[PDB]
There are 2 protein chains.
Amino acid sequence: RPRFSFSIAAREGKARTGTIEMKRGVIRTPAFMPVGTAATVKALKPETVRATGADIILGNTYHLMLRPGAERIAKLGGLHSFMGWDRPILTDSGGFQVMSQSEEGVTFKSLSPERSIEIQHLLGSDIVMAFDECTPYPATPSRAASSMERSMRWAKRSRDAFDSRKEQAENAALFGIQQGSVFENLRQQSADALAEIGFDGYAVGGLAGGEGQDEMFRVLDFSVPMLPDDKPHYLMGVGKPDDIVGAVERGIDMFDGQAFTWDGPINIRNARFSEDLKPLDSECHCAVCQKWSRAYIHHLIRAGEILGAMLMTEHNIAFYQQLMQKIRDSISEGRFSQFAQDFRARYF
Amino acid sequence: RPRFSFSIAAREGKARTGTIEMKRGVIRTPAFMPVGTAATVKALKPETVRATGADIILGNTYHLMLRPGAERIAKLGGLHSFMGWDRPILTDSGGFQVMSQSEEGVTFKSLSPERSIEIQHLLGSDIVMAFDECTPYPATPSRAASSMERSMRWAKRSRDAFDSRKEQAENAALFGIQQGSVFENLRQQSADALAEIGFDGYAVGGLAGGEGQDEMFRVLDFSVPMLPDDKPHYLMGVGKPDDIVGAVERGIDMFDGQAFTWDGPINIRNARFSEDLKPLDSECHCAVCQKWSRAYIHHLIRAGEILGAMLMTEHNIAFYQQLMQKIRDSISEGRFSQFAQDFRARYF
Ligand SMILES: NCc1c[nH]c2nc(N)[nH]c(=O)c12
Ligand SMILES: NCc1c[nH]c2nc(N)[nH]c(=O)c12
Ligand SMILES: [Zn+2]
Ligand SMILES: [Zn+2]
């Protein structure tokens, strides 16, 4: 395999399906990435994560740098070896979680473009995120501009740091992050700036920050076409099943007691499930739905048992992976419009 | 398979190895039973429990009767179906955890011989424990006598309740519990009384209550020979690896951050493990020791991650099952004395 090769196999309107080939594996797109916080996808062994269909997981730089530490993970062989996941890992830059300051970077109590890229290198990340400056929502045009401009300066710094490390440049990929809040002109300037520097993929940053779905979709309508068509488009911090379907309709390729079902989410703790022998979802192919009832999982979660968390998480990630598979198949078959309509009529 | 058949394949001194055949499976003895509290072995799927080598698990009547409830579990198909474990289950009587009162039974804020046997029936238990009255440690001779006598009256009541339920009598087994504190004469009276009523197996109750290993072993020295030789001997609430080895030497067949190793326990949270790439134990065949380091599990437990609990528990139960296997093989091969000596020299 190559370091990085993104190929589009099929399109329907703005939606695309294809593959990212990397040294550690192939990523099917549109892709959903389970999140590893502190070097573990919560309550799952890596083999269980894989069994759900995930091709790639996300690691959080902010949390790993604090515990157990980036240099320590490198001394132990890198993140993949440490946690036992041998396929691609995307690492965020750490910037977001710092927020949830100067032109050089940020200092905080328990980072810079250069230090973020270095930490991601020490972890052994396959997809490295440029270090950006968070724009809160809402933001005035002046402040959104100032932060976007700083982020573009930091994108160049991130590029140059990554490139100046040969092993990283040869084995990993680097994604840039579009900023600009909800403002079309600022999104355009940001896309232009990122394309001029050149990245392996382009994230839409700054959304899912409190603006609501209608507004997010409005911004995606004009923002995703600004990005290079031939590279992956990553919507950071999204999301809910319906958000994913609408974002794919707008050209996004990658994403990162409540149980998901094709009729909508349920809260398994509710008393109505105490004697319900049905699986969490009636069609779901996951191992949880094959073997255990709603009634048992209700009991486990209300009892605070670890197995409850294990079973709920495996089901939910499997559900998301089945969603992504149905999206990929429908786009490849030229019936994604109908899938999205059918999905919404029932989920709601 | 029969309802119940215990066969002794080999002996060495007081130690025995053999099998209990039941409708749901064969139990290899000496046996270690993982404990299911609130219908789950903590942090493990049933298939993982089985993969460690366990033949049988323990269910706690006190906890199940409170949450989710005995009648509810019966309505849902019984404990085996509810939790997804299809092999034998031993249920305790509920009496111990009530303590941790009258001749009819006990009332408490969140049971009788008859109600305990009924709850165990509603759960679908394969091995049912008679309902006894707990003797604290230390206990005076008068009080130990009074409680033992009450327990023997309750053993007869337990017998008669079990027998008067045809489905239970035909498909499950009933074990009696020897009491008498640390007093040889009271242990003798209790053994005699239980043998006269007749049970499928005999537990040594009332130990591991604060008396310490030397005292426990002294009591086992005279108490286990009093029980019928041709039935299983169950030491309730024991225990530590060294306690198990010495108890098997005295004729026991069944048992119910710290990681066990053949060099002794370690506390994985200790800083000395933060960069230790070795598995938890150097010889252990379990999946955890095949795949993850001490350093990773150190991190997970110190971070409060659920996967830490999952991995530690799987290793520890696998360790116990490997111990039991090495005990069974050494007795069958007539080298258990040497095993016990070798085990202690290294564990300590
Ligand atoms: N939802 C937006 C978001 C989530 N995580 C992020 N991490 C970074 N670096 N930038 C971003 O804009 C975001
Ligand atoms: N360690 C003694 C013990 C543990 N659990 C028990 N449950 C019952 N019914 N009786 C007992 O003596 C014990
Ligand atoms: Zn499922
Ligand atoms: Zn192990």
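Here chain A follows Swiss-Prot for its numbers: 11-110, 117-126, 135-280, 291-382, in order, are the residues you see.
When the header is checked for method, it gives X-ray crystallography, 1.2 Å.
Backbone N, Cα and C atoms are what each Cβ position is placed from, and that goes for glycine too.
What Swiss-Prot records for A:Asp102 is active site, proton acceptor, and it gives sequence analysis as the kind of evidence. For the recorded site, A:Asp102 (active site, proton acceptor), the DSSP three-state label reads coil. The Cβ of A:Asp102 (active site, proton acceptor) lies under 8 Å from the Cβ of A:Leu68, A:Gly69, A:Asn70, A:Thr71, A:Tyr72, A:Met153, A:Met260, each of which sits 6+ residues away along the same chain.
For A:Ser103 to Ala, Swiss-Prot lists a mutagenesis experiment annotated as follows: Strongly reduces activity. For A:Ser103 (mutagenesis position), the number of other Cβ atoms no farther than 10 Å from its own Cβ, over all displayed protein chains, is 25.
Annotation of the mutagenesis experiment A:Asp156 to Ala in Swiss-Prot: Abolishes catalytic activity. The Cβ of A:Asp156 (mutagenesis position) lies under 8 Å from the Cβ of A:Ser103, A:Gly105, A:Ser175, A:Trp178, A:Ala179, A:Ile201, A:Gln203, A:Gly229, each of which sits 6+ residues away along the same chain.
Under its mutagenesis annotations, Swiss-Prot gives A:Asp280 to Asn the following note: Abolishes catalytic activity. Around A:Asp280 (mutagenesis position), the same-chain residues six or more apart in sequence whose CB sits under 8 Å from its CB are A:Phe42, A:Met43, A:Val45, A:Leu68, A:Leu100, A:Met260, A:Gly261, A:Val262, listed in sequence order.
The annotation active site, nucleophile is assigned in Swiss-Prot to A:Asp280 on the grounds of sequence analysis.
In sequence order, A:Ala293, A:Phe294, A:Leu314, A:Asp315, A:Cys318, A:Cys320, A:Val322, A:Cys323 make up the list of same-chain residues 6 or more apart from A:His349 (Zn(2+) binding site) whose Cβ falls under 8 Å from its Cβ. In the three-state DSSP assignment, the secondary structure recorded for A:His349 (Zn(2+) binding site) is helix. What Swiss-Prot lists as Zn(2+) binding site is A:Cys318, A:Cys320, A:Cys323, A:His349.
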TODO: Note down the number of other Cβ atoms within 10 Å of the Cβ of A:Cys320 (Zn(2+) binding site), including every protein chain shown.
DONE: 23
Task: End-to-end CA distance across 8 missing residues (from A:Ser126 to A:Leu135, Å) - done: 12
- [ ] Indicate the candidate from A:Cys318, A:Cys323 with the smallest number of other Cβ atoms within 10 Å of its Cβ, considering only these binding-site residues.
- [x] A:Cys318
Task: Cβ under 6 Å from ligand 1: qualifying recorded positions of A:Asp280, A:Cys320, A:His349 - done: none
Open item on the list: Cβ under 6 Å from an atom of ligand 3: which of these recorded positions qualify? The list is A:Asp156, A:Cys318, A:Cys323, A:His349.
Closed with: A:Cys318, A:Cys323, A:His349
- [ ] Please state whether DSSP places A:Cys318 (Zn(2+) binding site) in a helix, a strand or coil.
- [x] coil
Task: Any further residue of that chain within 8 Å (Cβ to the Cβ centroid of A:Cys318, A:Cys320, A:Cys323, A:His349) of the recorded Zn(2+) site - done: A:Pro313, A:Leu314, A:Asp315, A:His319, A:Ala321, A:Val322, A:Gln324, A:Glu348, A:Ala352, A:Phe353
- [ ] Taking A:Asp280 and A:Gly291 as the modelled residues on either side of 10 missing ones, report their Cα-Cα distance in Å, whole number only.
- [x] 20
